[PDB]
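Enquirer: Take a look at this one; I'll ask things after.
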Amino acid sequence: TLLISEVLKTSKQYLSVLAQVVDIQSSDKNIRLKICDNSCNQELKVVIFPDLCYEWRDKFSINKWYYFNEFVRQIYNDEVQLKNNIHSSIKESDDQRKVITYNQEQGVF
């Protein structure tokens, strides 16, 4: 598995990345995500296409970590992103802690 910091600069065609989903857009027949690391301060755009996108439609959870396995690296507008492809696979990370915090409106203090 490569870090997003790696992904941003690698020359590989195929990669696998463990990362957090910080944005979901289910805009029809495709899922578009932003994913995030602890290696970098930048997000990475991921597009999940027909086939794969069929099972992940309503599945993704915000801030959850997943293994994106054997995705394809591409460049669009000077921006690197990853895409689904025939060999691709996605798995929820089994070692993740759900933390629930509440923030209080501060104008009260």
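Shown for chain A, in order and in Swiss-Prot numbering: 375-483.
Positions of Cβ are set from backbone N, Cα and C atoms, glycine also.
Pulled from Swiss-Prot, these are the listed features:
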- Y388 to A: Reduced single-stranded telomeric DNA binding (MUTAGEN)
- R406 to A: Reduced single-stranded telomeric DNA binding (MUTAGEN)
- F423 to A: Reduced single-stranded telomeric DNA binding; does not affect telomerase activity of the holoenzyme telomerase ribonucleoprotein complex (MUTAGEN)
- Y450 to A: Reduced single-stranded telomeric DNA binding; does not affect telomerase activity of the holoenzyme telomerase ribonucleoprotein complex (MUTAGEN)
Enquirer: List, in sequence order, the same-chain residues at least six positions removed whose CB sits under 8 Å from that of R406 (mutagenesis position)?
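Expert: Once residues fewer than 6 apart are set aside, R406 (mutagenesis position) is near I398, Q399, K419, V420, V421, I422.
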Enquirer: Applying a 10 Å Cβ distance cut-off over all chains shown, what neighbour count does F423 (mutagenesis position) have?
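Expert: Within a 10 Å radius of the Cβ of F423 (mutagenesis position) lie 15 other Cβ atoms.
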Enquirer: These are the mutagenesis positions: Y388, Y450. Which one scores highest on other Cβ atoms within 10 Å?
Expert: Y388
Enquirer: How many Å separate the Cα atoms of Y450 (mutagenesis position) and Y388 (mutagenesis position)?
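Expert: Computed Cα spacing between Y450 (mutagenesis position) and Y388 (mutagenesis position) is 16 Å.
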Enquirer: Between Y388 (mutagenesis position) and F423 (mutagenesis position), how far is it from one CA atom to the other, in Å?
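Expert: Answer for this pair: 16 Å between alpha carbons.
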Enquirer: On the three-state reduction of DSSP, what should I expect for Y388 (mutagenesis position)?
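Expert: The three-state answer is strand.
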Enquirer: Tell me the coarse DSSP state (helix, strand, coil) of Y450 (mutagenesis position).
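Expert: Assignment for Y450 (mutagenesis position) reads coil.
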Enquirer: Can you tell me the three-state DSSP label for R406 (mutagenesis position)?
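Expert: Reduced to three states, the DSSP call for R406 (mutagenesis position) is strand.
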